[PDB]
Amino acid sequence: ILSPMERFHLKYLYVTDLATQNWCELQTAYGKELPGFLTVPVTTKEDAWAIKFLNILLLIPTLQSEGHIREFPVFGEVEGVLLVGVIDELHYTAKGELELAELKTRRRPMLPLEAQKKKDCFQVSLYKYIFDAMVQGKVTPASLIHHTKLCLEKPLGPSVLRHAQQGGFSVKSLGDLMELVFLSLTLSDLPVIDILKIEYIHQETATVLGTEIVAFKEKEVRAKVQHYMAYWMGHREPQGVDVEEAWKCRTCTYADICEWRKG
DNA sequence: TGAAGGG
Ligand code: SF4
Ligand code: NA
Ligand SMILES: [Sm+3]
Ligand SMILES: [Sm+3]
């Protein structure tokens, strides 16, 4: 029988799909099975990615001269699945280190619990894993085309050529745009991320509820992703929460339909 | 197929 990727008609996954998988994998699976519970207009997928590419093309020189940017797109094939996400903030420190900052806002002025910090440390660790591959030439246009099925010489929609030529862009095909994105990622002296920072903010008080500086370890991050991707590719069954974390079920939308918590 | 969201 088919895989969860094919069952849910998915061609890629969001970075936070793997994060919530660290919360509960069964709950993530139910959200993709039962999906009803949880400035430029485009609608062809070739146009959507072209906007993402144009954003990258401006964000790279902005980062390298101004020293900081926001909402940087990231993508890359991880263990046979294209992962797609957005980094909150990238900036250079005073000592010249490239630091990724993740901003989490909480409703109540309350510390996060280790279950949530585990999920968020994994999320920012995934941003570093994908970003490092991008600027080191491990992310290629062929892998992007393989997973999304973009058509490279379908001409770009007038909405995006208009906005392209506005910021000086005599680009015509989508392949032109892709070739330029990977040149600029790999040859503009972009370093790998050195520091990972999660800040928890109660935004009505503007009070800092804690700062996590994530210790990155490539082998552990790859091991966990390999385990999590094994579900989506279809090689193992999804696991629910451990018995010590059964309190997660008290607030789960899918608590009545699930069969893990019972037995 | 905006991604993230927040426990
Ligand atoms: S009821 Fe518990 S084990 Fe089942 S999907 Fe929800 S959180 Fe996971
Ligand atoms: Na964001
Ligand atoms: Sm924005
Ligand atoms: Sm955020």
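Per Swiss-Prot, chain A residues shown: 69-106, 133-357, in order.
Looking at the header, which is where the method is noted, we find X-ray crystallography, 2.7 Å.
Heads up, the Cβ atoms here are built off N, Cα and C, so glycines get one too.
Swiss-Prot lists A:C92, A:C343, A:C346, A:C352 with the feature [4Fe-4S] cluster binding site, giving a large-scale study or a structure entry as the kind of evidence. In the three-state DSSP classification, A:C346 (mutagenesis position) falls within coil.
According to its DSSP assignment, A:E196 (mutagenesis position) is in a strand. Long-range Cβ proximity for A:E196 (mutagenesis position), meaning a same-chain Cβ under 8 A and a gap of 6 or more residues, is found for A:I181, A:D182, A:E183, A:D214, A:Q217, A:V218, A:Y221, A:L290, A:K291, A:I292, A:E293. For A:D182, A:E196, the entry in Swiss-Prot reads Mg(2+) binding site.
What Swiss-Prot notes for the published mutagenesis of A:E196 to A is this: Nearly abolishes exonuclease activity.
Among the mutagenesis experiments that Swiss-Prot reports, A:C343 to A is described with the note: Abolishes iron-sulfur-binding and affects exonuclease activity; when associated with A-346. The Cβ of A:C343 (mutagenesis position) lies under 8 Å from the Cβ of A:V335, A:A349, A:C352, A:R355, each of these being in the same chain and 6 or more residues away along the sequence.
Among the mutagenesis entries in Swiss-Prot is A:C346 to A, noted as: Abolishes iron-sulfur-binding and affects exonuclease activity; when associated with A-343. Other Cβ atoms within 10 Å of the Cβ of A:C346 (mutagenesis position) number 18 in total over all chains.
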Are any of the recorded positions A:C92, A:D182, A:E196, A:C343, A:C346, A:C352 near ligand 1, with a Cβ under 6 Å from it, and if so which? A:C92, A:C343, A:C346, A:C352
Which secondary structure state does DSSP assign to A:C352 ([4Fe-4S] cluster binding site), in the simple three-class scheme? coil
Using the Cβ center of A:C92, A:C343, A:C346, A:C352 as the [4Fe-4S] cluster site position, which other residues in that chain lie within 8 Å, going by their Cβ? A:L94, A:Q95, A:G334, A:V335, A:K342, A:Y348, A:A349, A:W354, A:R355
Please list the recorded positions from A:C92, A:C343, A:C346, A:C352 whose Cβ falls under 6 Å of any atom in ligand 4. none
Number of Cβ atoms other than its own within 10 Å, given for A:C352 ([4Fe-4S] cluster binding site): 17
Measure the gap for me: Cα of A:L106 to Cα of A:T133, whole Å, across the 26 residues nobody built. 25
